Amino acid sequence: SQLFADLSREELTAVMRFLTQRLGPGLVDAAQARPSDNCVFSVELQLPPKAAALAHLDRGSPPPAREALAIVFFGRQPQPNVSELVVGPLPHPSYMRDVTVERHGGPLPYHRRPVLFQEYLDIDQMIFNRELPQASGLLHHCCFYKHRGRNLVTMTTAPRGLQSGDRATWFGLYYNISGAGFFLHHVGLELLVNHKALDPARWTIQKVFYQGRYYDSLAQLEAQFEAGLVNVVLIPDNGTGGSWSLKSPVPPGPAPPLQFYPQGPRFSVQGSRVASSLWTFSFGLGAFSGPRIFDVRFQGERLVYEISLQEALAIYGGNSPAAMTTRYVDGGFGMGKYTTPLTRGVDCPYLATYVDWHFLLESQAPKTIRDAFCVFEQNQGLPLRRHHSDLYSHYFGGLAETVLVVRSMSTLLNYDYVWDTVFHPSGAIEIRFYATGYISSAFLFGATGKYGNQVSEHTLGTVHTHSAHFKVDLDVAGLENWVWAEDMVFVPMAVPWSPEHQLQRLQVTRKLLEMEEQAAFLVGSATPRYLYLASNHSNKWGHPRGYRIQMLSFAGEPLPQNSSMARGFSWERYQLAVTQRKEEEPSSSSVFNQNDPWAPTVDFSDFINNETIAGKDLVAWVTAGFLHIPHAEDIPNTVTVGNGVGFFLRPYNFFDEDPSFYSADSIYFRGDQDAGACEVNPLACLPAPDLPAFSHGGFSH
Amino acid sequence: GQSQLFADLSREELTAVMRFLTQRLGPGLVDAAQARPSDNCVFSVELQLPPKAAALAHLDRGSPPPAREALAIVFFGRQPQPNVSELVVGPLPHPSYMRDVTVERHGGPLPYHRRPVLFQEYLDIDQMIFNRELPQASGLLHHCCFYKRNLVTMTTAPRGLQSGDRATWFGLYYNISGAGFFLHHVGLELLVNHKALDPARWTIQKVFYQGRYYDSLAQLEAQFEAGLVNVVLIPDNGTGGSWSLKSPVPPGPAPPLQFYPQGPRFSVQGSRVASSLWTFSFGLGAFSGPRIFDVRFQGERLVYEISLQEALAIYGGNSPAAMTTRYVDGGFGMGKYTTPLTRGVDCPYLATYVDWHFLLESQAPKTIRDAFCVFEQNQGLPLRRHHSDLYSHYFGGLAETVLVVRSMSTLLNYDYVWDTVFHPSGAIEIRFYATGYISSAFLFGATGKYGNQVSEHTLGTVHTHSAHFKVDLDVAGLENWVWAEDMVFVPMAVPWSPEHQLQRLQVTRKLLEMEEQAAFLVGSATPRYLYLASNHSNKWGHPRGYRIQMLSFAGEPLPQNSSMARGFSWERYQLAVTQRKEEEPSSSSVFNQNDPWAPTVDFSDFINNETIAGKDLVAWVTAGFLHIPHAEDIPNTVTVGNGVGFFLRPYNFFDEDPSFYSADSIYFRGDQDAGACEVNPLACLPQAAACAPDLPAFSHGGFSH
Ligand SMILES: *[C@@H]1O[C@H](CO)[C@@H](O[C@@H]2O[C@H](CO)[C@@H](O[C@H]3O[C@H](CO)[C@@H](O)[C@H](O)[C@@H]3O)[C@H](O)[C@H]2NC(C)=O)[C@H](O)[C@H]1NC(C)=O
Ligand SMILES: *[C@@H]1O[C@H](CO)[C@@H](O[C@@H]2O[C@H](CO)[C@@H](O[C@H]3O[C@H](CO)[C@@H](O)[C@H](O)[C@@H]3O)[C@H](O)[C@H]2NC(C)=O)[C@H](O)[C@H]1NC(C)=O
Ligand SMILES: *[C@@H]1O[C@H](CO)[C@@H](O[C@@H]2O[C@H](CO)[C@@H](O)[C@H](O)[C@H]2NC(C)=O)[C@H](O)[C@H]1NC(C)=O
Ligand SMILES: *[C@@H]1O[C@H](CO)[C@@H](O[C@@H]2O[C@H](CO)[C@@H](O)[C@H](O)[C@H]2NC(C)=O)[C@H](O)[C@H]1NC(C)=O
Ligand SMILES: *[C@@H]1O[C@H](CO)[C@@H](O)[C@H](O)[C@H]1NC(C)=O
Ligand SMILES: *[C@@H]1O[C@H](CO)[C@@H](O)[C@H](O)[C@H]1NC(C)=O
Ligand SMILES: *[C@@H]1O[C@H](CO)[C@@H](O)[C@H](O)[C@H]1NC(C)=O
Ligand SMILES: *[C@@H]1O[C@H](CO)[C@@H](O)[C@H](O)[C@H]1NC(C)=O
Ligand SMILES: [Ca+2]
Ligand SMILES: [Ca+2]
Ligand SMILES: [Ca+2]
Ligand SMILES: [Ca+2]
Ligand SMILES: [Cu+2]
Ligand SMILES: [Cu+2]
């Protein structure tokens, strides 16, 4: 690995040592920080400048300094802010730059900071010790309440309030189900907690919700109940089935099919670079933005500088305040931070290579997520190509598709997002995103038809949309790229020969798109059938070397623009956009957007601003998603079938012929040959497997 | 009810029907393999599918099974008024009756020019071409393309310009050796009029050489001699893989191999497949291609039938062949052109392979060896999983393993790959890939509007691909309705803070009541959730549903103003839902191809102001894309990104995800040893899977002459 490798535990420790020195002892461990402390919230790789980086990979120039970016919580002060500090060079840091205002134009308001885990503990303490017992009347008759046992548990929602500067979060209450998902057991109560004060003692409950009704306080509710004005119904807290359990009641049977490598792995993983005979690339995770791939070279030629997840978004509907106002912008929690171990043989093939990831977040020392990535070759059991000739000449030639895959999974509370990077031997790249895990349920009460389906006894599966944003820094045969839109048209013409007759003449249409706005495509509008970035260079046949972007999405209608918060994820409105790549436009979102979408720290629509994309270094931005109306078959989990979205990058006249023609694994034989002869056909030479003992990456405390 | 009602005819059965017919068709019946236009012959013999009512009575209520019958297509050329007739023969295995159903189905006789072109006809055409026509230009040909054969002809789309025409444009190509002639068009195209019942009356209506039209082959020779023709010299031979299919690179370490550590987990018996979740029957129609029948998930039928109906390629170009090609492939026949699966390339090595039998343009059954494969595939992707670090520590998940049936139709150049994929969640996935060689034209003139140059002298002509599929869902029984659900945002005041506004996300539910309400043109928008449902409810009160999720990137359909568009009306619909009807068994016909202007079936007729509330409904799905060929399509189109089709996904059909009860799921709490066999079957894998089976020896199903 090297240039793009996430920071090592060693490097992380070094950056933290350096930070503990240059900041005013009285710096607290973020894992215990109160709002008014100072705090290292995160430390992670700071990605090199593109120009320096290429200089080093393509033209011998030495590597750009290796730096970290640290996000610090400055609450021990008259005007608290959040600061972004670059720290470097590594491995032995000597400087520390504050880029906060360079990037943002001013300080970062302190309410934009992510809720810390200690902040959650404190909210819980407030709820469970000071607020809930005031309703131990009601809660005994609906939800088996006790002392503080407790049987209940809370889950956060979306943005936290109704306008910039708010930090008030709606929480639902849930049975603390054991060994299975609590998410399906909303007990009916929702609390609007205002935790904006830096003194958690000034924290208040602004609103309460129970069975379709609102109250200004729990005591108010508890009173309405003692007055016999609130019909209570005792919600069971145990059960059987998928609703209550994830473990299967059926004895295991004969094993599922297993793939192995007869003559060993055909790719290697060194640090965080992957090389096969066809592909080399580096991979990693942003703490906040998650999966990323750099420096992808097919057969030594670079196709893409960067492909990375930008953001993941979930917009809910509901019967209830928590659900009806939820809009998660998941980078506010962090796709890398919340990445989880892969279970060997379930999350990936048993014989995949599994790699660890290290991080420093909300603590003062490095921690490791074991088995966070997997890399493997997968025989797709589908041919890449084949032709069987019975006509004029008797031959067969084809090649079975084997694919190279990098994967990790982020578990954002209930959801488990699966991120796939798939390298094809045709020179196509496939980026996929699947959502499994648990749905968010609401408590089923009142008229629920317009907001979801009943999916269990007391469980409303609430309607929502999922979407995700991808950065695609194609460098098609260099940096200077154009974008083409090709498509088709019928044109009625007379038949040349028989001009009395007509015919619909099918024609290709091509259009160069020269301005950003011309290549920004809104969800809901139609897009050209062929859409690619090209070089001015041509292939042997004189067509522009191109890579075409083909989208797999079933986009739901994006949050309408009139929303005060919509600019916190404006990329949701576009399917495809292509901009000039700028060093000051590294992401389309930010960890800070989540807690203030009303005053977005980054607003994607800014990137589309009347510049030229004709012969420039272009980056393309892809949105993919779908509507989800949960249904009974989402219990216990939603399945991955049919729910993969993303895109293909496919060569389009980039090469002079299909590269797989030169494949070591292709098969060919003529009728006149002995197809069963080892020399004619390597399929005829075929041919303990050796399984590593099973280990699991464990859990986090 | 235990009988294979949906099995394709066996050789014995085919032979049997052929014998019966031989007797009863009478004098001067000819083997169609050598038949002339004016002969009488049997073109095909295949299974007549039972009528549903009787079939279900047998399968569900245990009634006696309907008679097993065949349908034979007979070309009656030896008479005053030639006709093609459709005859039913049964009951198998010892047939005793035959009935002509032609008029019942089509309202009149089948005009003779609709018949597919016989292989003998192709052969005769070639004789007129190479023995009486091309020689008139031996001069040009000697100059331009190494004449003295060395050329092969290849047919095209509809044959003419009005109903009744049988004029085919034939392109000429270097007979290339051991690789595709398709890329080596030498620039000459002949418009052969082979309508005449006497092949000696067949003429050449027109000529086309490298950009120029000529009235005859003689006139072309004339001008070439008069020094009046600028001849482009196209090479005979080359090396590049627009010339070879054979990789010039030595075999490396072996690609991954899949195997079943503890024996297989499904079984194939005849045309029935069964595993612990699924049972269904499969086969090929000689013309319509792949079909699966009677699909049961854990004992419950979901679909009576899913079957390919038609496949369609619409070309553009500036040469007259490609400019006017609209292939309606059922006219060649997707079953008929099915090819053996190469073990290890077309399906996994350890798939189970299955032969297919047919009697087509012959008088004796033949067998395509290994026409089908069936296998479990480990997807390398979990079906579901959740890792909890929060409050309670556990992991629960299931690797997806899927059950596949595949066959491949090689129509000329194209290799179509058809997948039926059975998911453990209750979902069915239907896929269609095109691979093989593109069709090409001699590269000449103003090609940018018609494709990309793709090789020396080789223009990859632009075209669309479409396939139509029949999906006879019987959701919890025959009586089904269709629902369209979707979303909307309704702007309103935040209930607890009226100062503010929120965009309230809601679900939208519309019952679609008439066939037209459920027909959806290409390029119009479609309900994000479209499903067929019972009025029966699942445990939670929602109608039991199967939803149809389409994966298509459709091209613009051929414009309706085209006199021939009625021959593939289905192309203009993405999705339509219709009342199932015994008289509407297919959306296309083997006969639409050679007269699309007078279609034998017009799919649009099925859509005609009838209720679809509470009836036996059948859905029809169209899937396809635009293809602008390009360098990477040489030697072949690759299958990546080319998959097109649809899923049938359960939607409140069950009470909960059936996969919760899977025998293969994995679960363990934080407080257990995930490394212990008693907690986790995966732990056992090493020690009881250091046992890979001996592979069977490689064999190939052969080629055919
Ligand atoms: C956000 O908070 C930061 C600290 O709370 C702040 O950076 C700090 O800025 C102060 C002065 O603005 C610097 O303190 C320095 O003050 C004396 C002058 O008497 C200087 O000579 C010394 O350099 C001394 O340390 C801090 O160095 C600095 N802390 C760090 C880590 O940079 C930011 O200015 C605040 N951000 C904005 C935009 O307001
Ligand atoms: C389409 O083509 C068929 C011609 O081969 C034709 O079927 C044949 O029709 C005749 C009468 O319709 C039948 O032959 C009959 O000849 C004597 C006359 O002395 C009759 O009295 C007898 O009934 C005798 O059978 C043929 O048997 C019959 N062949 C079969 C297999 O059906 C069709 O009628 C033509 N139909 C169309 C729609 O025009
Ligand atoms: C076209 O070229 C092919 C060359 O592959 C010819 O195929 C061979 O034909 C000979 C007889 O002349 C046979 O004995 C061989 O078995 C054939 N070889 C293969 C691999 O099929 C073919 O004759 C030529 N056909 C035409 C119409 O030109
Ligand atoms: C919620 O319930 C869970 C029970 O599953 C509790 O988690 C356990 O905590 C006990 C001690 O209190 C441990 O000894 C167990 O090993 C834990 N279980 C595992 C497998 O994670 C927990 O007390 C409750 N937490 C909350 C917030 O109420
Ligand atoms: C493409 O553009 C750059 C100049 O801006 C040039 O260096 C390169 O060689 C060009 N190639 C062409 C037009 O063939
Ligand atoms: C877009 O760009 C051109 C400058 O090249 C500028 O003159 C034009 O006014 C711009 N349009 C807008 C709306 O800013
Ligand atoms: C389904 O609807 C038909 C109404 O035409 C009715 O006869 C049948 O009883 C209904 N069943 C249910 C369960 O609603
Ligand atoms: C379509 O359906 C209804 C009958 O239920 C009728 O009123 C309407 O006029 C019909 N139109 C037709 C068949 O032309
Ligand atoms: Ca770029
Ligand atoms: Ca810009
Ligand atoms: Ca039906
Ligand atoms: Ca109808
Ligand atoms: Cu969802
Ligand atoms: Cu194509």
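We number chain A the same way Swiss-Prot does; the residues here are 57-743, 749-762, in that order.
How was it done? The header gives X-ray crystallography, 2.6 Å.
Each residue, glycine too, has its Cβ placed from N, Cα and C.
Listed features, source Swiss-Prot:
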MUTAGEN   A:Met211 to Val  Increased activity towards 2-phenylethylamine, and decreased activity towards methylamine and benzylamine; when associated with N-394 and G-469
MUTAGEN   A:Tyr394 to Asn  Increased activity towards 2-phenylethylamine, and decreased activity towards methylamine and benzylamine; when associated with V-211 and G-469
MUTAGEN   A:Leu469 to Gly  Increased activity towards 2-phenylethylamine, and decreased activity towards methylamine and benzylamine; when associated with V-211 and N-394
ACT_SITE  A:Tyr471  active site, schiff-base intermediate with substrate
BINDING   A:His520, A:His522, A:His684  Cu(2+) binding site
BINDING   A:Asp529, A:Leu530, A:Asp531, A:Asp673, A:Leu674  Ca(2+) 1 binding site
BINDING   A:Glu572, A:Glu641, A:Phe663, A:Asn665, A:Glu667  Ca(2+) 2 binding site
| Remaining residues near the recorded Cu(2+) site, that is with C-beta within 8 Å of the centroid of the site residues A:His520, A:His522, A:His684 | A:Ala370, A:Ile371, A:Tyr372, A:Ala491, A:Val519, A:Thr521, A:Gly612, A:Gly681, A:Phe682, A:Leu683
| field | Gap of 5 residues [A:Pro743 to A:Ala749], endpoint C-alpha distance in angstrom | value | 12
| field | Nearest of the recorded positions (A:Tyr394, A:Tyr471, A:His520, A:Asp529, A:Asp531) to A:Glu641 (Ca(2+) 2 binding site) - Cα to Cα | value | A:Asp529
| note | When each of the binding-site residues A:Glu641, A:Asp673 is scored by other CB atoms within 10 A, the minimum falls on A:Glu641
| note | Spacing of the two Cα atoms, A:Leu530 (Ca(2+) 1 binding site) and A:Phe663 (Ca(2+) 2 binding site), in whole angstrom, works out to 17
| Hey, of the binding-site residues listed (A:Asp529, A:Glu667), which one tops the CB count within 10 A? | A:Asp529
| message | With DSSP assignments reduced to helix, strand and coil, which class does A:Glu641 (Ca(2+) 2 binding site) get? | response | coil
| task | For the recorded Ca(2+) 2 site formed by A:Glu572, A:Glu641, A:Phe663, A:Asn665, A:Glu667, name the remaining residues of the chain with Cβ within 8 Å of the site's Cβ center, in chain order. | result | A:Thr635, A:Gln636, A:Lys638, A:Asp662, A:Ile664, A:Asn666
| said: I'd like to know which of the recorded positions listed (A:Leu469, A:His520, A:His522, A:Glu641) lie near ligand 9, counting only a CB under 6 Å away. | reply: none
| said: Going by Cα-Cα distance, which of the recorded positions (A:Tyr394, A:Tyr471, A:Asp531, A:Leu674) sits nearest to A:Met211 (mutagenesis position)? | reply: A:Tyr471
| message | Out of the binding-site residues I have (A:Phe663, A:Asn665, A:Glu667, A:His684), which ones have their Cβ sitting under 6 Å from ligand 10? | response | A:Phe663, A:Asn665, A:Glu667
| remark: Counting Cβ atoms within 10 Å of each Cβ, the densest environment among the recorded positions A:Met211, A:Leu469, A:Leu530, A:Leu674 belongs to A:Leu530
| task | Based on Cα distances to A:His520 (Cu(2+) binding site), point out the closest of the recorded positions A:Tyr394, A:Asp531, A:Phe663, A:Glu667, A:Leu674. | result | A:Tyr394
| Listed in sequence order, which of the recorded positions A:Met211, A:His520, A:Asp529, A:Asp673, A:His684 sit with a CB under 8 A of chain B? | A:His520
| request: Could you check the binding-site residues A:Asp531, A:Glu572 and say which one's CB has the most other CB atoms within 10 Å? | output: A:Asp531
| message | Through the lens of DSSP with three states only, how would you label A:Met211 (mutagenesis position)? | response | strand
| query | Among the recorded positions listed here (A:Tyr394, A:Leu469, A:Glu667), which has the Cα closest to the Cα of A:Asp673 (Ca(2+) 1 binding site)? | reply | A:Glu667
